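For reference, the structure discussed in these notes is given below.
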Amino acid sequence: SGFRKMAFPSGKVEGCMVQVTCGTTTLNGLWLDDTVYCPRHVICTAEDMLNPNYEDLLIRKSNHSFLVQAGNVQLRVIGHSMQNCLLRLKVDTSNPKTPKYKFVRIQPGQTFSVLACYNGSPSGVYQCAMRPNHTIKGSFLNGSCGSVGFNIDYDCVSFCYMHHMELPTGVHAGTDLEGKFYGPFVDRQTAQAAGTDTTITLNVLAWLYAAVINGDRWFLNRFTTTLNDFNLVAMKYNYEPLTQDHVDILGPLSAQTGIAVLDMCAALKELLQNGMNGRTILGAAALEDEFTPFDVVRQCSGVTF
Amino acid sequence: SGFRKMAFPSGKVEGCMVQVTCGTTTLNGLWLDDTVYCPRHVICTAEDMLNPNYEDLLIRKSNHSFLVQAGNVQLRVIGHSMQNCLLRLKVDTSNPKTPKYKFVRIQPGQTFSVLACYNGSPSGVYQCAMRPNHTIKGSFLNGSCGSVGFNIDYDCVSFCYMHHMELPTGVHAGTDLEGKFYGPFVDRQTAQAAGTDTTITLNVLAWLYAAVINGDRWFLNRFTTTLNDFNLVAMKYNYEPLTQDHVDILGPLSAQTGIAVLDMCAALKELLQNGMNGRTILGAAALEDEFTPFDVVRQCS
C-alpha cells in the first residue's frame, strides 16, 4: 500500500512479439492477426542509414527477403508494403494470441509501458513518459528497435509506440503504430538532436495528489495562487506551463481530496522556491513527473485487467 | 543507453493467477499443474486473525470449503493440505499455461518482480528488492495477498515470494513458495514491527557503475580507499558493511568502466559525506539500491 511506478501486465503484448530479420539486420516485429509490423530500417545496413532511399531499397526486396520467427516457428511472409516509417509484413498465419487492441497516438506527458525485446524475445517491462520534447528517456540496447509501447483498458491493448532510434543524448525516438514519428525525428542518420526538455507539471501535480491520498500531506498550505503567478514561478524551474485544460484533467483528483488545483499549485510553488528541506514525499527525495492523473486513480482504485 | 527499473515480463505468471475464496475471505492463488497455492490465512475472519490456530481452523474445513476460480470458472478442489504458512489445494484440472518453474528462497538485497493481483486479476507489475530487514517496500492494497514475486531465467520462472501481510509502518511481509516467512514475522494480528532497514551497499555501487556506463560521472574523484575505511564511514550512515565477496562480485563492472571498485567506494564515501549537492545521478536525487550487479550488467550489456 505504498506507491510504485507500475507497468501494465505485459502478457497480452508478449504474445505478439516476433523476430524480423533481413540479411544481417535483426530486430523486433509486432504480430497482430496476419500482419507483422516493424521499423522499415530493417532493410538497412551501415551505409544505408546515411540518406536512405527506403522506396528504392524496398523494391530490391522479395517476400523471401524477410525471415519472421515466432518462438522457434518460422512465419511465411506472403506480402510486404510500407506504411510511412513502418514495414508491414503479411504472414500465412493469423496470430493465435492476438488480443483485443487498437492503435493510438498519445500526447506529450502521457505515460505507457514498454516491453523491451531482442531477437523477438521480451526481456523486460517498464513505465515511461513521452517527454514534452517528444522523446522517451528509455533503456534500449542494440536490436531493441521494434519494441513497443502500450496502455491497457479493460480488455483492450492500446498500442501507442514503436521504437526506432536512440538520439545522441541517449534519449529515444520512435513512432506510433501508423508509422508517423513522434516529434520532428526521421529514421535517417542525420544531425538531429533532442531539444530542451521540461518537467511535466500536470504529472507532478497528479503525483502530489497521490501523496495526499496516501496520507502524506505535510506540504499542503492555507493559500492559493493564480494560474499566472504559478506559471511565472514554474517556468523559472523549467516546468511546462499549466493550462486550464490541465486544470480540468486534475478534476477528479482535486474532488477526491477536496483540494482545489490552484490551492495545490500554491503547495508546489513553495516546494519549488523553498525546496524539500531533507523531507520526502511518498518516500521520494525529489518530485515525480511520470505519473499521469489517470495512472493515480488507476493505482489507487486497484484497477485490474 | 538509458536505465530503467525494469520488471520481468509478467506473462508467464498471469497464466497461473486464480481467485481463492473461503467463507467471506478472498485472496489470490498460484495455479501450477493440478495444485493451487495461497496464504493459509484465507481461512481466517475477524477473531481468528488476532492470535489464530491454523491447526484447529483447518481440521474444520473440507475441500468444499474453498471456492477457486480461473476467471468466471470454478475449479473443483479435490484436496487440501497445509504447508507452513501456505495452503495447498489439489484441483481436478491441470493448468495448461503452467510454465517451466521452480521455487527458490532468495536473500535480502536480491531483486524480483511482483505481479500485483486482485480477485485473481493482474493490476500491474514492478521490480523491487528484498530489504535487509526482510520486508519489501511494496504497493499492496487490501486483498493483494497471494500475489507473487518472481524472477525469470531463460524459459524458466523462479518464484521466490508470495505476499502475506502489511506491517504497521506500511511495509510488507511474506514467504517463499514453501510457506516459510522471510524474516521473523508471523501471520497473526500481533505487535510485530520491522527491524532496522539499511541501504544495500552492494546494489548502490552497482548503480553507480550504471551511472558511469551511461555517462553520468560527476561524482567520481582522484581518491581511493581501503575496505575498512569505507565501512567505517558507510556504517555511520546506516549502510550495510561491505565484504570481499561483495567487491569480487563488482569485478566485471569495474573492468567494464576502468574505475576500480575501491575508487568507486571512495566516490561513494564522498557522496555519503557531502550529499548530492542538488545534482542527480541517472536522473535520481537520492542513491538508488534496488539494482543488483547482475541486474546492471544485464541491462547495460
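We're sticking with Swiss-Prot numbering for chain B, so the shown stretch reads 3241-3541, in order.
Even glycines carry a Cβ here, placed using N, Cα and C.
Per Swiss-Prot, active site, for 3CL-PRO activity is recorded for B:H3281 (among others). Secondary structure at B:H3281 (active site, for 3CL-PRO activity), taken from DSSP and collapsed to helix, strand or coil, is helix.
When Cβ atoms from all protein chains are considered, those within 10 Å of B:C3385 (active site, for 3CL-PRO activity) total 26, not counting its own. Under the heading active site, for 3CL-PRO activity, Swiss-Prot lists B:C3385 (among others), citing sequence analysis as support.
Following the DSSP three-state reduction, the secondary structure of B:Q3429 (variant position) is coil. For B:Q3429 (variant position), the same-chain residues lying six or more positions away in sequence with a CB closer than 8 A to its CB are B:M3289, B:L3290, B:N3291. Among the sequence features in Swiss-Prot, the natural variant B:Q3429 to P is noted as follows: In strain: Isolate BJ02.
Here Swiss-Prot describes B:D3488 to E as a natural variant; the accompanying note says: In strain: Isolate BJ04. Non-local contacts of B:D3488 (variant position) by the CB criterion (under 8 A, 6+ apart in sequence, same chain) are absent.
Cα to Cα, B:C3385 (active site, for 3CL-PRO activity) and B:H3281 (active site, for 3CL-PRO activity) are separated by 9 Å. Its Cβ taken as reference, B:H3281 (active site, for 3CL-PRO activity) is surrounded by 24 other Cβ atoms within 10 Å in the chains shown.
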